Amino acid sequence: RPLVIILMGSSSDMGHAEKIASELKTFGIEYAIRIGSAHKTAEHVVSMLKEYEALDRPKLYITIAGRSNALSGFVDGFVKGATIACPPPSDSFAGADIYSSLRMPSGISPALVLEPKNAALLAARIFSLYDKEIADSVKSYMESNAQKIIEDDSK
Amino acid sequence: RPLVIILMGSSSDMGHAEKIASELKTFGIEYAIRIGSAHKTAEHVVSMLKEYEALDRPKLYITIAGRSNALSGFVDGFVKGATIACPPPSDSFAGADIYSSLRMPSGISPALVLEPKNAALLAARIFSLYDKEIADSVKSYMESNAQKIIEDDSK
Amino acid sequence: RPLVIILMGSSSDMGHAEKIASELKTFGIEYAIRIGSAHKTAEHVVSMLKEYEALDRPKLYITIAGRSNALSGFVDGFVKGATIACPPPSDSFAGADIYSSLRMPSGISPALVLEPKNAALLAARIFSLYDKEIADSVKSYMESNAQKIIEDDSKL
Amino acid sequence: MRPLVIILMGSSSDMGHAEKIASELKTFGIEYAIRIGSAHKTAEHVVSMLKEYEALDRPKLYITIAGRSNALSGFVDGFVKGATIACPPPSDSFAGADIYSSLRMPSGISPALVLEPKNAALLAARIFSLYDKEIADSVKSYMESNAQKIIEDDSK
Amino acid sequence: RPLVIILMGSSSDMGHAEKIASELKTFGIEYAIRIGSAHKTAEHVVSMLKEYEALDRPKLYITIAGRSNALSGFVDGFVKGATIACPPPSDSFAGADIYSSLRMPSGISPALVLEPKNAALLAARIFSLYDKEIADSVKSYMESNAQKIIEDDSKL
Amino acid sequence: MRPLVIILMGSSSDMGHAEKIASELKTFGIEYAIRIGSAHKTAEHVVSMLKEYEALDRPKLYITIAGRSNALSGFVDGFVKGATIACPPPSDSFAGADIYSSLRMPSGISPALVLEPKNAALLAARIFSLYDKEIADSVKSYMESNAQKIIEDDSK
Amino acid sequence: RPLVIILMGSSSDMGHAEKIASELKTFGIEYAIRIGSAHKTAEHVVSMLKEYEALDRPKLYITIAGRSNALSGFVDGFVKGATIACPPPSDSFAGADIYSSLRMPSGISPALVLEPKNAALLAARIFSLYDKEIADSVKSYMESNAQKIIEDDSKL
Amino acid sequence: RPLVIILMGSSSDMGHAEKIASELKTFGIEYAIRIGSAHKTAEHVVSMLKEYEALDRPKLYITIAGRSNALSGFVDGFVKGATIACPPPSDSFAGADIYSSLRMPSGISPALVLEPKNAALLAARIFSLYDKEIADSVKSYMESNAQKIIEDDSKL
Ligand SMILES: Nc1cncn1[C@@H]1O[C@H](COP(=O)(O)O)[C@@H](O)[C@H]1O
Ligand SMILES: Nc1cncn1[C@@H]1O[C@H](COP(=O)(O)O)[C@@H](O)[C@H]1O
Ligand SMILES: Nc1cncn1[C@@H]1O[C@H](COP(=O)(O)O)[C@@H](O)[C@H]1O
Ligand SMILES: Nc1cncn1[C@@H]1O[C@H](COP(=O)(O)O)[C@@H](O)[C@H]1O
Ligand SMILES: Nc1cncn1[C@@H]1O[C@H](COP(=O)(O)O)[C@@H](O)[C@H]1O
Ligand SMILES: Nc1cncn1[C@@H]1O[C@H](COP(=O)(O)O)[C@@H](O)[C@H]1O
Ligand SMILES: Nc1cncn1[C@@H]1O[C@H](COP(=O)(O)O)[C@@H](O)[C@H]1O
Ligand SMILES: Nc1cncn1[C@@H]1O[C@H](COP(=O)(O)O)[C@@H](O)[C@H]1O
């Protein structure tokens, strides 16, 4: 039932998108990967979002755009359910592209998460408030992350 | 049915917490406001989170801590459902406290949102994937934000 | 004659827009002031741009958005002719909102200018390559600025 | 009255950045010239060169290239009548803070700042396109193609 | 005798921890190296600290956490005696992870030291106020560093 | 053999910051002295003062206070045998970047950096507390009370 | 017969220039105060600098320009002897205007000093290498600064 | 008989110091190279500076210390005539070590220059106010830099 739409601004973001998709798969969550720019292909992004919004199933969008991230806010303002911003990494200007993801106007509320695997985790825990299968799979994952540390310690 | 636990590190964060609480109220979402520090009162935060986790109702935590935000990551790692980090504003070191909210390890995934009203919005849209009442109230709110702009334009 | 569309993301940008509009008026350049957000009212911005794009007169767009400026690149990718990004000033995060105006993808080329009077000056000077009336007006304005400096020096 | 872009750089060391801009102007069919002159070390040489270019009866732009503390963009911009574009070479020294020397102009100095060399060439083309129809056709072709690659990437 | 507990948030911090541990060994100071995250294994850290806190010997904790350092303030608020924060080096966001170690609330007082050899030196020097054996060892180490500089100068 | 804290500041202008640190040490029952000396302007005066304090047979710490480029913390730290604490006065010049002059020590120089004056006093108390039981009781009282205010705020 | 030429970019810099001139006057050093912009009035600056350069006497230029400082490099590359950059203070972009004064090309060597009174002191101390009178006046002023600190101390 | 004393904080600075010395040698200026740290060897620096100060001849000190630069202010506050700070380059914290060289107290006026060859040029140009031979050598070198740029241009 759940769907995550992973929407990136450029094919050059694919490496980052696929890290998120891989991790969604570990949690049993269906995803779609799509490409569309809020600067260059604005009407194509709008028509694509109308198709997804029309589907009667619980959904999240994870929005990926490097440089000045117009995409996350654009998507977030169009759709009605929650969204997650997960920009690809950059060291340009000491990582200052990050501000274009953080500094939203009033009424625009994408969830910002830096790491791709953490973005996928957040999606899974959003669904888990009402989805017992996903909830069970997040529980197993997080406990295993905690076990690794305790096991590393005892060694 | 939904519950948002608003957990701040210090009573001096209350002004910021109350902005979030006010806005949750506009969406018909029950909240609890609580105080506890991840540096100073770690066992008290743990016992408080066990009580909330024990409740069989869909829940989110919104975690508020100024300066170096240990709280959001601490809470996020303990609980199983999603959390939101919403630190109070600061201009110390050009706002560099923000990094302590962004830079999470692997497996820790709080949603970072700067504005208090946007944090509340995000909570509401998380619930709205499965809650028709809240979904209807987010729809009305966001459409009214969009109408304001179009109305400002026509003037 | 030339037209400048001053498009801002919020009514709260109006004081900044008015400074740009006032300066354009001193060069005798017609303007229009409009409001629309790239986040909250994308289709309204799309619809509005299609209207301005259909006018047969030389035009520039001056795009104003505080915080994370999605508006300038959005408009820039939509319209045919040049645009100018002139964000309102902010000292939050030591002014780091500016990077959201600077960091464009390939094929998006808004001119970034900080001061609202300088954004109006650049717009004038874009038209001046072909518009002699605006060129003379720019010339008098720039010569005037230069003369004030020289007079300030000689008065010491 | 054919368009001209003068690409003026502060040092021979900037040549590779200048060539990326020249190359892209060539795809738009816009004539350019590449010149060298320092606002710090060869001020009178720059003034003499600008006076020569300024005398030409043709629509012109200057794209100004200087690394480190960019004195050149403001210097040229304050001297010439028509619009200019600042396109500094990339640097990660001090986390890119050389950029502030291109951004922070006094009143009356209005160079258009664009980071990417291809985007500086595109802004140049789109400035002429307000009046030059052939350049406008070439810009629509270029920007349409950028957009089609994206749609095409998605559908693939 | 003195004990230093070197507590790091992840196995990936081990190379940094080992540099601190090696340096302590040159001052003849006993250490223990442990792993626990303030985010992922809070109760394990609580349980571990209660064990070390029950030892009747002078102790310091040296706390190592990359990224947003929750670990140092968490341990510092829990234990009675002093602690030292020594985060692993990072150049992400121009090193801005450092602020997560600096910006403590009221009543949380870890000593921040950047270099792992300097964190070990501070720990030694904390003990040295009361431990003559560590004091002589510190004295020889510091005099030695000073002599190398003077010898480098005289050799020129 | 009673604890002593020497609070050494670079200028009389730092006095208000020094007093906040002295006040808090007083609540812990720790004797202090407040002195003035510049590592830039009065180097020999500082060396002479440090030699006097260093000769005392009692557990001692130096808390060093210098605004702007902090030469003083490293200067004192390299001179004395036992631990030191850097606690610079607050500044928002250059977005607080004076802090890097307290953080970036060479090898062999290990002052403890703490931002808040009350926290620098607490770190001092907790350094002595490893060996001094009365100070440890006073620290538990203090930190327990901080924690109780919080629990008490929540339950109210 | 030393001369220090204080050249600023705008009359709005006059308050900063007056602090420098005042301090120069305390050392018995003659100054001239002048206004000219490297962006808006380049030829005016060149002709001004020609007049001073033609004076057969030991001279320094102190160059003041806010925002992107094109002036100090421009002056420095033109004149023969040493120059000093002392820009006015700014909090814009976390004080990032400073980079425009720091980041010079090869062959351009203005001395950067932040504080106006310290810019005047460096000027004195430059001349003092060969001017015995200024060496006496610098010596008494610096000694007087040291003595103030020692007296402030002795009162505690 | 000018003397430039190049004083560095650590032998690890030697590569940077050698670039300065090399360039001084091209202007016919005698230099000495010395090592001493303001943190670890303060008395050694003081006694060294006493020896050079006692020389009846025109001198400058060029002070090199990486990380938190305590050295330039320390040297500058001690000696009578002008000094120059030229720290080694660093990318640590986005180059924020630079602030430790910029942010001086009242009465401390080291000239800050980034590039080693420019530090040597400022040294020359300081002496050139009264030394006719160095003025000739500076003049030919600066003219030669200008001519290179004009020749690079003329080839395009
Ligand atoms: N900010 C933005 C707007 N449209 C695309 N981008 C982003 O800018 C970078 C460069 O895009 P392109 O490959 O189209 O030049 C990519 O990360 C892409 O997500
Ligand atoms: N970082 C942190 C850890 N424990 C509390 N804080 C935060 O630090 C600031 C100062 O807290 P206090 O009032 O306890 O000094 C408050 O915003 C609080 O959320
Ligand atoms: N970045 C952005 C996207 N949509 C509007 N903004 C800008 O965000 C600020 C706050 O907008 P509002 O008043 O809509 O909250 C305004 O400067 C506005 O231009
Ligand atoms: N800022 C400046 C002033 N004069 C030239 N530049 C720039 O400084 C860098 C180094 O110049 P040079 O090669 O002359 O040392 C080059 O990018 C050049 O454009
Ligand atoms: N900040 C934090 C909280 N818990 C662990 N970390 C740190 O985050 C980094 C990545 O941790 P992991 O290897 O657990 O992903 C490590 O430096 C670790 O100390
Ligand atoms: N960095 C430094 C060197 N000597 C003194 N300071 C500090 O610089 C500031 C100004 O010093 P003054 O009052 O002497 O001008 C004060 O905080 C002082 O501690
Ligand atoms: N950078 C520059 C070039 N020409 C003048 N300035 C500086 O820009 C600021 C504003 O100048 P104006 O008053 O001309 O707008 C002033 O500090 C002035 O020295
Ligand atoms: N700041 C300072 C004080 N004493 C030496 N340094 C500098 O710190 C760096 C490392 O010094 P060391 O080699 O002594 O660790 C070198 O650039 C040196 O000049």
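Placement of Cβ uses the backbone N, Cα and C atoms for every residue, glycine included.
In Swiss-Prot this protein carries:
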type: BINDING; residues: F:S11, F:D14, F:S38, F:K41, F:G67, F:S69; note: substrate binding site
type: MUTAGEN; residues: F:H40 to N; note: Lack of activity
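Sequence features, as recorded in Swiss-Prot, placed on the structure.
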residue : record                 : DSSP (3 states)
F:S11   : substrate binding site : coil
F:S38   : substrate binding site : coil
F:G67   : substrate binding site : coil
Entry from the binding-site residues list F:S11, F:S38, F:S69 having the most other CB atoms no farther than 10 A: F:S38
F:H40, F:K41 as recorded positions, winner by CB count within 10 A: F:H40
Number of other Cβ atoms within 10 Å of the Cβ of F:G67 (substrate binding site) across all protein chains: 21
Distance from F:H40 (mutagenesis position) back to F:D14 (substrate binding site), taken between C-alpha atoms, in Å: 15
Largest CA-to-CA spread of substrate binders F:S11, F:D14, F:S38, F:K41, F:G67, F:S69, angstrom: 15
F:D14 (substrate binding site), number of other Cβ atoms within 10 Å: 21
Separation of alpha carbons, F:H40 (mutagenesis position) and F:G67 (substrate binding site) (Å): 12
Within reach of chain H, those binding-site residues of F:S11, F:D14, F:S69, CB-CB under 8 Å: F:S11, F:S69
Cα distance (Å, whole number) from F:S11 (substrate binding site) to F:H40 (mutagenesis position): 11
Recorded positions (F:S11, F:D14, F:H40, F:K41, F:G67, F:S69) in Cβ proximity to chain G, threshold under 8 Å: F:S11, F:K41
